[PDB]
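Everything below concerns the one structure shown next.
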Amino acid sequence: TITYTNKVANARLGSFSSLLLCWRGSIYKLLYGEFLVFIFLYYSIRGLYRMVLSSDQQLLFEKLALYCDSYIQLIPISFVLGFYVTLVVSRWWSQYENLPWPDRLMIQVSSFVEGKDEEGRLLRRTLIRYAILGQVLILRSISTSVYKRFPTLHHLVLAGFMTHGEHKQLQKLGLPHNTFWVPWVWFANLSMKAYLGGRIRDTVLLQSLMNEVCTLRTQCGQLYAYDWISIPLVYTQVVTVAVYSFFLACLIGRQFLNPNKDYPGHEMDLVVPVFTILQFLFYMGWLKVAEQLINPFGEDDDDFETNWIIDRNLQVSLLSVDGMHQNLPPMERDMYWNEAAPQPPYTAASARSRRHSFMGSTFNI
Amino acid sequence: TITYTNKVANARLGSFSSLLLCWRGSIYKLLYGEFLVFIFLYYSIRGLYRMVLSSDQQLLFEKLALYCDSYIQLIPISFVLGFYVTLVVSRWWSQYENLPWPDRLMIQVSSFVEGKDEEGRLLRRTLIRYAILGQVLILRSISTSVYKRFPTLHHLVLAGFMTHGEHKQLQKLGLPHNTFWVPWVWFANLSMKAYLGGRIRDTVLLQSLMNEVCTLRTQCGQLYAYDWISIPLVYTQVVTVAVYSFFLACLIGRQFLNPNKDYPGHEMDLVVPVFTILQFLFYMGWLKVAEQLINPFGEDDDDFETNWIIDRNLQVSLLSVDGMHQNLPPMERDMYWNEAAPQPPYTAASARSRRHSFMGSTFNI
Amino acid sequence: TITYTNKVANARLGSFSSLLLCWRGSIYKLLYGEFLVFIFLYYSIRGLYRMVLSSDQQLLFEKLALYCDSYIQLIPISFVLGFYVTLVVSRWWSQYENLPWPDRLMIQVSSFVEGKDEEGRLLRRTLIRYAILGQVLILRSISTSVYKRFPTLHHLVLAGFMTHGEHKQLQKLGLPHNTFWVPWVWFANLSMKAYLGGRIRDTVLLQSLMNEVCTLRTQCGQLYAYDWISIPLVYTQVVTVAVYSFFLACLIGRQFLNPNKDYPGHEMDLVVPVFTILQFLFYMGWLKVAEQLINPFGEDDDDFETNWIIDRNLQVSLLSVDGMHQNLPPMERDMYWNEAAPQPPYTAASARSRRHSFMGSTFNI
Amino acid sequence: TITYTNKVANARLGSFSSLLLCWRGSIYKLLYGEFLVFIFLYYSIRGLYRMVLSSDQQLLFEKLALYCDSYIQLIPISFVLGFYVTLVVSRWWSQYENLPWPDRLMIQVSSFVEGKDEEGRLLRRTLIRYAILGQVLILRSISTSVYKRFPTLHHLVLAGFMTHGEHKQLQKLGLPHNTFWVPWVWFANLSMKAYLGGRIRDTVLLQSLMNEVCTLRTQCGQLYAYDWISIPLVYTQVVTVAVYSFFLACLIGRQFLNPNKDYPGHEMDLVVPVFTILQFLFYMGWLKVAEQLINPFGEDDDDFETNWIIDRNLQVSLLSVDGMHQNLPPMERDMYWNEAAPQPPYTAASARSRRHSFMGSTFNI
Amino acid sequence: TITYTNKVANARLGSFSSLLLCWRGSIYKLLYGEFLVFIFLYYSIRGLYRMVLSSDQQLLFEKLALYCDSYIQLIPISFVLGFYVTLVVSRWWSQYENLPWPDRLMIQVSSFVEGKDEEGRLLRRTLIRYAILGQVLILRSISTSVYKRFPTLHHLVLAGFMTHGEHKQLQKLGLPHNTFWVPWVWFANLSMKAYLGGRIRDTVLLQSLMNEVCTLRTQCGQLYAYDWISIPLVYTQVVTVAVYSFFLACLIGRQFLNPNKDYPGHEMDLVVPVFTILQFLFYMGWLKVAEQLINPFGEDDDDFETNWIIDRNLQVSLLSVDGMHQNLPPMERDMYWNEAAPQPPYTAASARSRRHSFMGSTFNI
Ligand SMILES: [Ca+2]
Ligand SMILES: [Ca+2]
Ligand SMILES: [Ca+2]
Ligand SMILES: [Ca+2]
Ligand SMILES: [Ca+2]
Ligand SMILES: [Cl-]
Ligand SMILES: [Cl-]
Ligand SMILES: [Cl-]
Ligand SMILES: [Cl-]
Ligand SMILES: [Cl-]
Ligand SMILES: [Cl-]
Ligand SMILES: [Cl-]
Ligand SMILES: [Cl-]
Ligand SMILES: [Cl-]
Ligand SMILES: [Cl-]
């Protein structure tokens, strides 16, 4: 992704004007190849009309250009563009909201499952690995950058996400479906076996663990559904025959005709259509928002970095459930042990952020 | 459904332009018969005006065409179209969000309900069948492709979704209502009988199972409500009068009149209305989005494939609760048993996805 | 309600065109009386201008009609209409989402509360009646068709929804407020009395029942709030002044003036304003959507049928908790007892719905 | 609030037309003082132009009026008005959705907490008073009509909402913050003391009570946040410099100039701007929706009546937890004791509401 | 933040007009530097055209100004502005909705964890400090005003939010990631140690505490995600090109040309563009809403005051869990001990707020 939050913290004179000089993941990079084609077509038509066409055909071209001018309307195109990229943006955010994080699960696995020895460490590590395996399995079927990293299920065994026995057992199901639901069923059976044996104290804690697992299952299912069902092709094909039948009209009709005929609209010849290039930029960078956000798991500059979250999770979970169990800092008296109103100091550079407490909107009256 | 997610992963030069050459489930297939009628009417009127009408009646037709030209406005038509297909799209997505999946229920049935023998296997299989039966019963009343597959309740018995005893019992209720609520009541009684007998350990687990069943009941009820209550006919009949009273005005008024009268607008005769055909495509493919999404359980190309999810569920649930109970892969030491920061390898084709961890937006300052 | 879902399943040639010939609950019935008034006023003014007015006053009328022609604008009227009926539609759907159904409660009452004899049957029937009573009490205060059916609280006693003792006790509260909250308090006390006595096994089950009751209480409160607080009168009176100050301008200004003055816009006299009648239909059927959905508990054709859901619930609940307790079909071996991949047959008429399982969007690459 | 739901139940001929003759809480009352100023300014300018100005200055005024006529545009003003009052309306509804009602708490306090004597009655009454106290304390800091009723914390003691001991204890905290969070902490300690002593049977019930209290705490916090943070002043100041720079242009520019100069637009002199007054009404009653809903806890006619809900709650809760505990109507056999399909009678005035049960949309096919 | 709720409680004559004379956090302060540049450029171009340019070049400038006048359109610019600041505003509100408050956690920590001595006080204080530490750690990585207050982790130790032992232990993890997830794992282990030892009575209460902690973990994660992923740069750069390519057209084209050429539009020379300055204000104060709300954790006048909520929380939590445990006011008989319908008095200034109870919308009929 592209992060520019630190550059727009305050509304200064040039906060938004300085973002127009950005190259990576911007308008100038996304619509660089669609501008050359437009310019080449425009100048080819201009040259053909200026020298190739004869005097009699010049009048026909002039009348055709006059005709192809009442069809340049900006309301219908600005409506589809804008009712389309609100749905696209909402889908883009909801796709990120469903990314699984084992943060509410590693806490409970570290706490509830007891025992500080082997067969406790092994059990906790297996329990926390069975969820990262499911997350990797679902992400491999939707993310191109992750599929490139793990092109086959033997690569998972090589990378340590799997085990030889697990890989052998996963192949003995015989079902012609995606196998991203199997580790979630392994987790429940292993947790029940752990409970039968005195490692989990209570059925209350066991039910809490099951409830935590079901949410991750639901989130993975939602990601799979979003990938499977996309915005209908009839809706997608309407916005690109609304923005491609507008610059086509512009090409023949936004042409500097001969100024000897004294038209009410055309009386000056500029070489470059400065006010048409700006319209092209504004009306194409709006469509390239949808063209980029319609699948957030690609290899763009504004696509989710899924190869980093499956690396952070593997380290954080294994450190939380193995090396940080029953190991907490010493318990000591605080600084404000006998103070009823603690007053932490303010630094010199942040003395202007001091404020009084809000006490209701009717306090003054 | 039509899946094109793999073709729009990246925003390249021709990602959206190459989707305009698609036939299955597209504009060219949906409005293929509504274009021939328009063309035939246009050309019939043109021929009649050109030869059938006399000189005196030509002036009347010309004045009528001039009159039928100030009523071609694009804002009121672009507002209803756009405030209608946002409601239609939201309803279309919410209808899929309520599809029942027994994924959170097969896990708990496989885990909690104990016993590895007959009368345990039978109990688990019956418990998991009583939910697929309810899902099939609700889908048969709303999906045309499923009703065609199971036209009568004897077909369910033949297909194995039901049993002779259950089919005989379901007919002895005598209520003139839909019977999609009965298996959910059978499930609770069977689960209570299982608890009374030592197959379920705790009332906590029993309550968890009941809580899981109630959610599926709510989702089935929501699907039934969505099917029962549709968008009001007065709202549907308004958008069909605003897009049919626009091409009617176009037919008489977007006609190439005689160029010997020297009108300010019409001075050239083209045979084919190229810029009217494009408007027709853009303004009719927008209405055919609603025309297609107003009932997602039909036999279109962009309608939910409900005949595949009732086949996947039956296999997956029965494999999870019967052949995968108390059968988990061996417990073994991991690859990173004594490593605090695991570093899974990167493939050669995905070495450009390496990134540093994000450490807050205030890190640099 | 009006159901037309079966007629719009597929996007065929005449799916939306055939709905324009519907009478019940449609435009032609909702704005039948508002069209006669408009036509009568238009023709009266036309006749007065054509014969009553003198030659000198004809010029004044002509100038007034010219003046009342620049105020016919379509954007401001199409904005309020469209930002109003999105709020109206969302409120209309949220009002249905809060309808209480005792489907998650009859299941638990049938399962948890034990005992197959008198004093068990009586207890279960009373527990399930105390919720239908509250639903009827809340619906009687907001639905006209239900108030007409039960104009007084003695009618509830006559109809069997109540009892003489309960009716006598409810009158002995002495509070000048609505009494739709009393059965919910009776339910909790009766359930606690049932638990004290061995009819409910566990406090876990008791708490589950209380949690189920609280949701119905919340839904009834939400229905009461929606009925109590309506869309502000200032917002409602603004859309009624924007659509009544537009046809008023149309009446004087969309008139076929004398064609002897050679105006740039008016040069032909048609008897009937065909393109004004269509505008009237389109701009009045849009307001009559809000006029119909602003209170969904009336006696319209697109209003909720509340008299049927209080009849279905009474039968279904009493059959579930009384005659279907501890009575389930025999437990038998399934058809696919020793088959790992069941393959239910496909009928001849639905052989085109066979599809392969989706296996991720990265499978081909 | 203003309730007109009973007058718009059905879509008859004059349902919406009869609401234009309402005075209380309407357009004519909200914008009564802004119309006199506009009329006075318009007529003063008209008189000055007609008599005070000389012949040479009349031409300058005429040219200025012509210039101030191309800036009367209706799209930019109809966009901000309409994107502002959607946010205002959603905030207005979400502010009511967070009003605390102790209906789910009085039920559980009446049921779970046992004992029918003193020290049980006292405990239940104190527990139910500790929540109404918190609701009153939060409402007093945001509602003007409630602050006027309880201007000081001694008024709460006088009115019975508090006690001398509690008022003395609340003053001994020494924190310079709002004290609307203290009764919620008193509730938990009192409930734990009640459990330690045998008045609450189970820790399950104790946890249920704590869960119920936390929701009310969250709702009160949300109300406080909504009051504290308002719509940004820059957003508010943009809509009122876009509707005040439109009637300013109207004042000089919608003036009936001298008809002796033969302008294409102005050729007739009417005394009163009938079509400008209507525009003023439509464009000012739209802004006065936001002006009224931007703070729903004022003293308007469309503002929440918070002084009645703190009076209903105090009576209902104290009747439920004190006089209605372990006191339920006699248990008797129902009317349909041995009937499987009860058929409640239909009244003569509601015989047209009889309908058949819906049996799926695929039943006919 | 800026609070003006007390000034807009009622819809009086000058409620919204008096907010146009506000300086702090307003239009005049936010766009003060962008107005001087525009004025300087306008007057420089005007002077150059009036004196520097020759007679022949004046005609070229005049024709260029005429050309740059058909590209001043208001619909495309009013659509992006308005579809952008709805997403920005929704994100701004959702960012505040995720602010952690330990209000539901201090209650349970004060109630459930028993013991009134040392090793009970110490345990409760540590448990409540471990959550404020996590909140401070997450806020320090996203808020500039908090980072300025705590530029290093030794400042936290100095300010009392931390301890030497905890600071030493946190440095011994060796993970190159943000460490805002560590106190949440310390909390669970400390709570389990407290349970093992008789300080927490029940596993039910322990599970309740874990459930309460998980919600705060989720909220902190959501804040981190919102900070990490921002609105795409292509979407931000499109609205900035559409409002900077409009005043550029205004500069050359909204110029008072020579009135000796008798143009249909320009016939008068005013020194100051009064109707262009207002347009600039309206169309730039709309963009400065997004420029200000795109990062609500800056140092603006309409940005969240995060330095006050980390000071209020530290005092409130430590007072609730330490000095207010098992210390509640005396239990006494209420004022309405033997009254069934309490009637609290009304003050003289609020006697107009008396209202009758609402009894349904069908009461009158
Ligand atoms: Ca992409
Ligand atoms: Ca369909
Ligand atoms: Ca109605
Ligand atoms: Ca107000
Ligand atoms: Ca900011
Ligand atoms: Cl999380
Ligand atoms: Cl150009
Ligand atoms: Cl699921
Ligand atoms: Cl054409
Ligand atoms: Cl339900
Ligand atoms: Cl007409
Ligand atoms: Cl409630
Ligand atoms: Cl006027
Ligand atoms: Cl809170
Ligand atoms: Cl100007």
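Numbering, chain B: per Swiss-Prot, residues 2-366 in sequence.
From the backbone N, Cα and C atoms, a Cβ is placed for every residue, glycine too.
What Swiss-Prot records for this protein:
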type	residues	note
BINDING	B:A10, B:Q293, B:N296, B:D301, B:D304	Ca(2+) binding site
MUTAGEN	B:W93 to C	Impairs calcium-dependent anion chanel activity
MUTAGEN	B:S358 to A	Reduces interaction with YWHAG
Next item on the list: Reduce the DSSP letter at B:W93 (mutagenesis position) to three states and note it down.
Entry: helix
Checklist line | Shortest C-alpha distance to B:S358 (mutagenesis position) - which of the recorded positions B:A10, B:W93, B:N296, B:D301, B:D304 | finding: B:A10
Item checked: Listed binding-site residues among B:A10, B:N296, B:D301 whose Cα sits within 10 Å of B:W93 (mutagenesis position) -> B:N296
Notebook entry, point to check: In sequence order, which same-chain residues at least six apart have a C-beta under 8 angstroms from B:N296 (Ca(2+) binding site)?
Noted result: B:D304
Margin query: Quiz question: given the recorded positions B:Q293, B:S358, which has the greatest number of C-beta atoms lying within 10 angstroms of its own C-beta?
Written below: B:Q293
Next item on the list: For B:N296 (Ca(2+) binding site), name the DSSP secondary structure in the helix/strand/coil scheme.
Entry: coil
Next item on the list: From the binding-site residues B:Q293, B:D301, B:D304, keep only those with a C-beta under 8 angstroms from any C-beta in chain A, and list them in sequence order.
Entry: B:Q293
Next item on the list: Select from B:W93, B:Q293, B:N296, B:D301, B:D304, B:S358 the recorded positions whose C-beta atom falls under 8 Å of at least one C-beta in chain E, and return them in sequence order or as 'none'.
Entry: B:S358
Next item on the list: Take the Cβ of B:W93 (mutagenesis position) and count every other Cβ within 10 Å, whichever protein chain it belongs to.
Entry: 22
Next item on the list: Around the Cβ of B:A10 (Ca(2+) binding site), how many other Cβ atoms lie within 10 Å? Please give the count over every shown protein chain.
Entry: 22
Note to self: Please report the three-state DSSP label of B:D304 (Ca(2+) binding site).
What the structure shows: coil
Notebook entry, point to check: Other than its own, how many Cβ atoms are within 10 Å of the Cβ belonging to B:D304 (Ca(2+) binding site)?
Noted result: 22
Margin query: Can you filter B:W93, B:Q293, B:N296 (the recorded positions) down to those whose Cβ is less than 8 Å from some Cβ in chain C?
Written below: B:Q293, B:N296
